[PDB]
Every structure is written in structure tokens, then in C-alpha cells.
Amino acid sequence: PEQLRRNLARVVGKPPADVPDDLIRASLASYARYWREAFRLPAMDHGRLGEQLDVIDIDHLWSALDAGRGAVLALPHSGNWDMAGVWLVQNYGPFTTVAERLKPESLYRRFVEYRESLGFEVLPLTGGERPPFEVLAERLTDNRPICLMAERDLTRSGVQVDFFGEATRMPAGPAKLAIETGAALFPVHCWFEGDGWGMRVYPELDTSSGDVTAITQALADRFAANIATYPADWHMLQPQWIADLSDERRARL
Ligand SMILES: CCCCCCCCCCCCCCCCSCCNC(=O)CCNC(=O)[C@@H](O)C(C)(C)COP(=O)(O)OP(=O)(O)OC[C@H]1O[C@@H](n2cnc3c(N)ncnc32)[C@H](O)[C@@H]1OP(=O)(O)O
């Protein structure tokens, strides 16, 4: 929660101590909401949810699928992305994503089972039969959408980007995959809209530069704007910016 307050501090442009309490509270409530919904989501009526929820400017994505190009959906950890996944499973069909191999492995199996029970194809980031960005590239070249959580990746291979005015690292995947396949790179946002769910697809990012860092920066900028729009719905309770890392963690990346 303290790191969350310190992160919202980045979000609202105030020192951590002055971030309104109500915002931190609302962010914690949205986070709790995420987990409460995640618990029960697999047992809900997905058809109904698919029929009754809407996505703003979804036609962006559809036209990409009609043009045979495939598509990369990159979004931050805001709202309920699993719900978005359900909406896409219901409105388009199964899609592919990737997940960190948490510890213990039994918990990883729990999560895989969970998302697979929502209808997603989930690739292990490490330890799978084949390398993930080959299956993903193959999914994209077959004109299918993939979804990637794309605002956090503090490893050596993560891309250094500016985010709310300070240095962080984001995964290279959306840009790498888009460059390699020509697939449309749509930013996405999910947030909580009252007792319902708000979701939107944004205009695709230009990949003509073929440069992962600029593109990841544009993506980051959009993420920053969308998070700026719904700060309480971005549950990033883990460290995000490089400056909040210890010297030992700053080293590993
Ligand atoms: C409303 C819309 C609906 C939206 C629905 C949303 C639903 C979302 C739900 C999803 C829930 C998710 C939960 C949260 C999960 C978040 S995890 C975030 C994942 N982020 C990623 O970017 C995933 C992609 N990961 C990768 O790309 C990594 O595997 C990479 C490739 C970056 C690792 O890089 P590296 O370790 O630095 O590799 P190197 O380039 O240093 O060299 C090693 C590998 O390079 C690879 N490589 C080099 N060039 C190349 C080369 N051009 N294309 C390939 N791969 C090469 C090469 O394969 C080689 O391996 P080898 O071939 O086996 O020896």
C-alpha cells in the first residue's frame, strides 16, 4: 500500500505524503474488487457478460482482424483485464497471452488453470516447450490477436522509458512483435466504470520507425494518460519506477 501511495504520487504529480488519502483508499478498493471478481469470474455467465459489456472503439481492432494483419493489444494493470479477456473470448474467440512463472509451481499451475478456464491460451514465459515469442509471432502471422501486460518489466531486457516524468522499464514484446510481424499495435485500457467495467481500444501506434524504444515510449505515454484518467483503477502495488529500487535491484537490471 505504501508503494502504491508512492506510485500514485508519481501519477498525480505530488509528493508521496500529500497524495489524497481517498485516492489511495479508492485504489485499494479497486484492487480488492479486482481480486474479488477474479475469484468468481470463471463461474459467472460469460455469454451474458460478453453480450452486455461494451468496448469503446473496438472497431479499431476488428478492422485489423479483417485486414488479415493480426494485432497486439498492450495494456497496463488497470481495471479487470481478465474481464476484457473474457469479452474478447466471447466477441472474437480464444487469444494468446503470457504469464510470469510464479513460485511455487503449484500456484503457477493454479493461475494457468484459472485463465485457461476463462478460455485463454497461456504461454509460460520460461520453461515451456518452445520460446514464447515464436508462438506469439506465429499467432500474429495467423491473423490473431494477442494480449500482453505491457507497462512493467524491470529486468535487463526491459526497455528503459520515461513514465510520468521518471525512468522505468517496460517489456519490449509489443514493439518487437509488432515490428517482426507487422501486426497492428493497439494500446488498450481497462478501468472500473461504476458497478460495471470500462474498456477502450486506442488508435494503433506507428511502427514505421522499427525502433522499440520510441514506440515503447509512445505506448508508455498513452498508458500514462489513461492511468492519469483513472488513477484509482491502476492497481500497481509493486515497485514501478527505477528510482525506488535498492542499489542491488538496480544492478540486476
Ligand atoms: C479489449 C481488448 C482485450 C484485451 C484482453 C486483455 C487480457 C490480458 C490478460 C493477460 C493476463 C497477463 C497476466 C500478467 C502477465 C504479464 S508478463 C509480461 C510479458 N511481457 C513480455 O514482453 C512477454 C514477451 N517476452 C519476451 O519477449 C522475452 O522472452 C524476451 C524475448 C524479451 C527475452 O529476451 P532476452 O532474455 O534478453 O533474450 P536475448 O535477446 O538477450 O537472447 C536470448 C534469446 O534472444 C532471442 N531472440 C533474439 N532475437 C530474436 C528475435 N529477433 N525474435 C525472437 N527472439 C529473438 C533468441 O530466441 C534467444 O534464445 P534462443 O534462441 O533460445 O537461444
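All chain A residue numbers match Swiss-Prot; in order, they span 50-302.
So this one's X-ray crystallography, 3.3 Å, going by the header.
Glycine is no exception: its Cβ is also placed from the backbone N, Cα and C atoms.
The note that Swiss-Prot attaches to the published mutagenesis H126 to A is: Loss of transferase activity. Taken from Swiss-Prot, the feature hexadecanoyl-CoA binding site applies to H126, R164, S206, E229. Annotation source Swiss-Prot lists active site, proton acceptor at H126. The note that Swiss-Prot attaches to the published mutagenesis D131 to A is: 65% decrease in transferase activity. Under its mutagenesis entries, Swiss-Prot includes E149 to A with the note: 25% decrease in transferase activity. In Swiss-Prot, a published mutagenesis experiment is listed as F182 to W, annotated Loss of transferase activity; when associated with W-197. Where Swiss-Prot documents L197 to W as a mutagenesis experiment, the accompanying text is: Loss of transferase activity; when associated with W-182. Quoted from Swiss-Prot for the published mutagenesis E200 to A: Loss of transferase activity. Under the heading active site, Swiss-Prot lists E200. In Swiss-Prot, a published mutagenesis experiment is listed as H284 to A, annotated 50% decrease in transferase activity.
The structure, with features from Swiss-Prot marked on it.
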residue	record	Cβ within 10 Å
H126	mutagenesis position	21
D131	mutagenesis position	18
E149	mutagenesis position	12
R164	hexadecanoyl-CoA binding site	18
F182	mutagenesis position	17
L197	mutagenesis position	18
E200	mutagenesis position	25
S206	hexadecanoyl-CoA binding site	11
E229	hexadecanoyl-CoA binding site	15
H284	mutagenesis position	22
### Message
For a Cβ distance below 6 Å to any atom of ligand 1, name the recorded positions from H126, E149, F182, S206, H284 that qualify, or say none.
### Response
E149, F182, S206
### Query
For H126 (mutagenesis position) and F182 (mutagenesis position), what Cα-Cα distance in Å is obtained after rounding to a whole number?
21
### Summary
Rounded Cα distance, in Å, between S206 (hexadecanoyl-CoA binding site) and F182 (mutagenesis position) is 14
### Query
Given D131 (mutagenesis position) and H284 (mutagenesis position), what distance in Å do their CA atoms have, once rounded to a whole number?
14
### Message
Quick check for the class: what is the C-alpha distance, in angstrom and rounded, between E149 (mutagenesis position) and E200 (mutagenesis position)?
### Response
14
### Query
Of the recorded positions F182, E229, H284, which sits closest to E200 (mutagenesis position) by Cα distance?
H284
### Message
Let me make sure I understand the span of the hexadecanoyl-CoA site: among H126, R164, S206, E229, what is the greatest distance between any two Cα atoms, in Å?
### Response
27
